[PDB]
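The next block holds one structure in the form of C-alpha cells; read it before the comments.
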Amino acid sequence: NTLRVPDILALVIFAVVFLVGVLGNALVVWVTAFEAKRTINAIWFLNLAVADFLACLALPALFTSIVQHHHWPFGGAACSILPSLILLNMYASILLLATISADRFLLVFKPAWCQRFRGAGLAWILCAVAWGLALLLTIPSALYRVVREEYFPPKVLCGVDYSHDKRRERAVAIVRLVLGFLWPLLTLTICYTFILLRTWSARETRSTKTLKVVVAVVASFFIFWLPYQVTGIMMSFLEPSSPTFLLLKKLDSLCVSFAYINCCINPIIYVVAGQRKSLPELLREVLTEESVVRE
Amino acid sequence: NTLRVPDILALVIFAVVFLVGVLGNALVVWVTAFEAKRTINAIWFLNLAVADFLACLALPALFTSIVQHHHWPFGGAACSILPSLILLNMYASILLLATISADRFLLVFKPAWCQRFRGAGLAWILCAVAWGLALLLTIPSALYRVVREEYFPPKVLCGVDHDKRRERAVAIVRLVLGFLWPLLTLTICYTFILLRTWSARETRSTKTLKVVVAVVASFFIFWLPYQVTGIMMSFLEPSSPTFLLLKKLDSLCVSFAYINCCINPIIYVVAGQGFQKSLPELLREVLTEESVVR
Ligand SMILES: CCCCn1c(-c2ccccc2)nc(-c2ccccc2)c1CN(Cc1ccc2c(c1)OCO2)Cc1ccc2c(c1)OCO2
Ligand SMILES: CCCCn1c(-c2ccccc2)nc(-c2ccccc2)c1CN(Cc1ccc2c(c1)OCO2)Cc1ccc2c(c1)OCO2
Ligand SMILES: CCCCCCCC/C=C\CCCCCCCC(=O)O
Ligand SMILES: CCCCCCCC/C=C\CCCCCCCC(=O)O
Ligand SMILES: CCCCCCCC/C=C\CCCCCCCC(=O)O
Ligand SMILES: CCCCCCCC/C=C\CCCCCCCC(=O)O
Ligand SMILES: CCCCCCCC/C=C\CCCCCCCC(=O)O
Ligand SMILES: CCCCCCCC/C=C\CCCCCCCC(=O)O
Ligand SMILES: CCCCCCCC/C=C\CCCCCCCC(=O)O
Ligand SMILES: CCCCCCCC/C=C\CCCCCCCC(=O)O
C-alpha cells in the first residue's frame, strides 16, 4: 500500500537534488560561460556543470515512477534515455575529472609545458573527446533497457533485458565497476598522492583554491558512487530468490538517490569554498582562477 | 549439394586473403617490431599488421564451414570467438586509423606540439586504448552469437541471437560507429590535410601520408558492401525476395570485407615500388619513416 521508508527518503533526496542541482548548476553555467573562451578552469567547471545539469532533467520522471511504485507510464523512448542520463553523468564526470586531474598534475610538476601549451582549444578538444567516449560507453545501456508489462499485480516496468542474466549482466556490472570506479580510484589516488606530497613539502609550490575545490569534487564522486556500485555488482552475483537480493533491490532507489547527490554537490562545494560579494561573484572567483598569468 | 556462385567466390577470396594476409602481415610485424621501440610510424603499422593477422587465424574455420554448406562443427566457444575476430579487426583497425590520421594531421598543422609530445610511450598508450576499446566494442556481438540445431536437413548453424524496433536501432548504431562517423570525420581530416599539402610548397606530401591515405580508402572500399547489405537486411522482411538474395550473398560480403586483412602489405609493396631491393627492405623503407628528426 504505502511507500517504504527507503523509497520515501529517496524521494526527499531526489527533490532536494533537483532544486539545488538545476538552479545551482544553471548558475554555474551562467557564471562560467563568459570566461570559457579563455580561462581553462572555467571550461572544466562549465563541462562538469552541463553534465550535472542534464542528469537532473531525468529526476521528475524517476520521482513520478517511485511514487507510482516503479510503474513506468512514459514509454520506451523515455525508458531508454531518462534512466541512462546518470550513467552518462558518471562516465562524463569521471572523464572530465581525469582531464582536470592531469591539468592539476601538470601545473605542479611541469610548469614549462603549461606555459607553452595550456590553451583553451586543447581544453575544448579534450572535453569533446570526453563527452564522445562517455556517450559511447552509455549507448549499450540505452539500447538494452525495455518496457515490460506484468500482471500480478498489473504494472509497467522499465528495466534491463538480458536473456543471459548470469553471463552478460555480470559483465556489464564488471565493466561499470572498473571503468566507473575502481580504475579511477586507483589512478586518481596515486595522482593526488603525488600532488599533495609535493604541495605540503615545498614552500615555493602553493595549494591553489582550485586544487582544494577539485580535490573535494573528486572525493565526493567516489563517496556518493560507492553504495550504488557495491549493491550493483552484488545484485549480479546473487540469486533472485535470496533475501539479500531482496533487501538490496528494496534499497535500489535509495542508492540511486545517493548517487544523484553528485549532480548537486558541486555548487555546495564551490559556495563553501568561496566562504561583501554576491553569490554569482563568489562562484566567479572560485571557478575562474587563472593558473598561468599571461597579461 | 553444389555450392552457389557467391559461396565459391567467397572460398577463393578467403584462400587468397589467408595466404597473402598471414605471410604478408607476419612479415610486416617482423619488419616493424625492431623499430617499434623508437619510431612511432612503425608502432602504427605494427598494430595494424597484428590486427589484420589475428583475423586471418579464424579464416580456415570459416572456409571449412562454408565448404560444408554453413554447417558448424567447432562448437559454441569457437562460434562466439572466431566469426567475431573480423569485427574486432573492424573496430581495432578504424580506431588505430583514427589515431594515425590525428597524427598525420598534427604533423602538418602543429609541428611544435609534435616536437615535444610525439613520443613512443604515448603512441603505445594510444594503441593500448584502441585495442581495449575495440575489445569492449566486440564483446556484445560475441555474446549474442550462438549455436543453433536444425533438422530439415540436419545441420548446425552459427548465428546471432526478437524486437524488430530494437534490432533496427542496434543495426543503425553499428553502421554509424563502424562506418559513417569514421567516414565523415576522416573525410574532413584528409580534406584539410591534402588541401594544405597541395597549396603550400613548404609542406611536403610524405610517403607515409600517401600510404596511410591508401589504407584509409581501402577500409571503406571493402567494408562498404557488408555494411550496406547488413543495414538493408535489418530493415527488410525475411519473406521478401531481396532479403533472401542478400542472405545468399553474405559469405561473399564477408570475404570482400576480409580483403582488408591482406591488402595492406599489397599497398606497402606497391607504394615502395612506386617511389622506386628486398621485400623486407622495401617494407622497412616504407613503414619506418621518421617524421621528426632528432
Ligand atoms: C584525460 C582522461 C584519460 C582517460 N583515461 C583514464 C582515466 C584515468 C582516471 C580516471 C578516469 C579515466 N585511463 C586511461 C588509460 C587507461 C589504460 C591505458 C592508458 C590510459 C585513459 C585514456 N582513455 C582514452 C582518453 C584519452 C584522452 C582523453 C580522454 C580519454 O578523455 C579526455 O581526453 C582511455 C580510458 C578512458 C576512460 C576510462 C578508462 C580509460 O578507464 C576508466 O574510464
Ligand atoms: C584518436 C581516436 C579517436 C576515436 N574517436 C573517433 C573516431 C573517429 C574516426 C574513426 C574512428 C573513431 N571519434 C571520436 C569522437 C566522437 C565524438 C566526440 C568526440 C570524439 C573519438 C574519441 N573517442 C575516444 C578515443 C577512442 C580510442 C582511442 C583514443 C580516444 O585514443 C587512443 O585510441 C571516443 C570514440 C571512440 C570510437 C568511436 C567513436 C568515439 O565513434 C565511432 O567509434
Ligand atoms: C552531450 C552534451 C555535451 C555538451 C557539452 C558542450 C557544451 C556546449 C558549449 C560550448 C561548446 C562550444 C565551445 C567551443 C569554443 C571553441 C573556441 C575556443 O574557446 O577556443
Ligand atoms: C583498486 C585500488 C583502490 C585502492 C586505492 C589505491 C591504493 C594505493 C594508492 C596510492 C599509493 C600511491 C603511493 C605513491 C607514493 C609516491 C611517492 C612520492 O610521491 O614521493
Ligand atoms: C554520509 C556521507 C556524506 C558525506 C559527505 C561528503 C561530502 C564530500 C565533500 C568534500 C569532501 C572533503 C573535502 C576535503 C577537501 C580537501 C582539500 C585539501 O586537501 O586541501
Ligand atoms: C546528505 C547526506 C550526506 C551529507 C552531505 C552533506 C553535503 C554538504 C556537506 C559538506 C560540504 C563540504 C564542502 C567542502 C568544501 C571545501 C572548500 C575548500 O576548498 O576549503
Ligand atoms: C576505454 C577502454 C580502454 C582499455 C584500457 C586499456 C588497456 C591497456 C592497459 C595497459 C596498457 C598500457 C601499456 C602501455 C605502456 C607503455 C609501454 C612502453 O612505454 O613501452
Ligand atoms: C571531428 C572532426 C575531426 C576532423 C579534424 C581533424 C582531426 C585532427 C585532430 C585534432 C586536431 C585539432 C587541431 C585543429 C586546429 C588546427 C587545424 C587548423 O587550424 O586548421
Ligand atoms: C566517390 C566516393 C564518395 C566520396 C568520398 C569522399 C572522399 C574524399 C576524401 C578526401 C578528398 C580530399 C579533398 C581534397 C583533395 C585535394 C588533393 C590535392 O589537391 O592534393
Ligand atoms: C582519402 C581517404 C578519405 C576517405 C575516402 C573514402 C572514400 C574514397 C575511396 C576511394 C577514393 C580515393 C580517394 C583518395 C584520393 C587520393 C588523391 C591523391 O592523393 O592523389
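Residue numbering in chain B adheres to Swiss-Prot, whereby the residues present occupy positions 31-191, 194-308, 313-330 in order.
Just so it is clear, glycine is given a Cβ too, placed from its N, Cα and C backbone atoms.
Taken from Swiss-Prot as is:
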| type | residues | note |
| --- | --- | --- |
| MUTAGEN | B:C144 to S | Fails to homodimerize |
| MUTAGEN | B:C157 to S | No effect on homodimer formation |
| MUTAGEN | B:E199 to Q | Impairs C5a binding (10-fold reduction) and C5a-induced 5-HT secretion |
| MUTAGEN | B:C221 to S | No effect on homodimer formation |
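Swiss-Prot feature annotations superimposed on the structure.
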| residue | record | DSSP class |
| --- | --- | --- |
| B:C144 | mutagenesis position | helix |
| B:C157 | mutagenesis position | helix |
| B:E199 | mutagenesis position | helix |
| B:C221 | mutagenesis position | helix |
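Taking the mutagenesis positions B:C157, B:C221 in turn, the residue surrounded by the fewest other Cβ atoms inside 10 Å of its Cβ turns out to be B:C221. Cβ neighbour count for B:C144 (mutagenesis position) (all protein chains, 10 Å cutoff from its Cβ): 16. Cα-Cα distance from B:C157 (mutagenesis position) to B:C221 (mutagenesis position): 20 Å (rounded to the nearest whole number). At the Cα atoms, B:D191 lies 8 Å from B:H194, with 2 residues between the two left unmodelled. Here 4 residues go unmodelled in the deposited structure, bounded by B:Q308 on one side and B:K313 on the other; the Cα atoms of these bounding residues are 9 Å apart.
The two recorded residues, B:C221 (mutagenesis position) and B:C144 (mutagenesis position), have Cα atoms 17 Å apart. In the structure as shown, the Cβ atom of B:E199 (mutagenesis position) sits within 10 Å of 13 other Cβ atoms.
In this structure the alpha carbons, written CA, of B:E199 (mutagenesis position) and B:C144 (mutagenesis position) are 44 Å apart.
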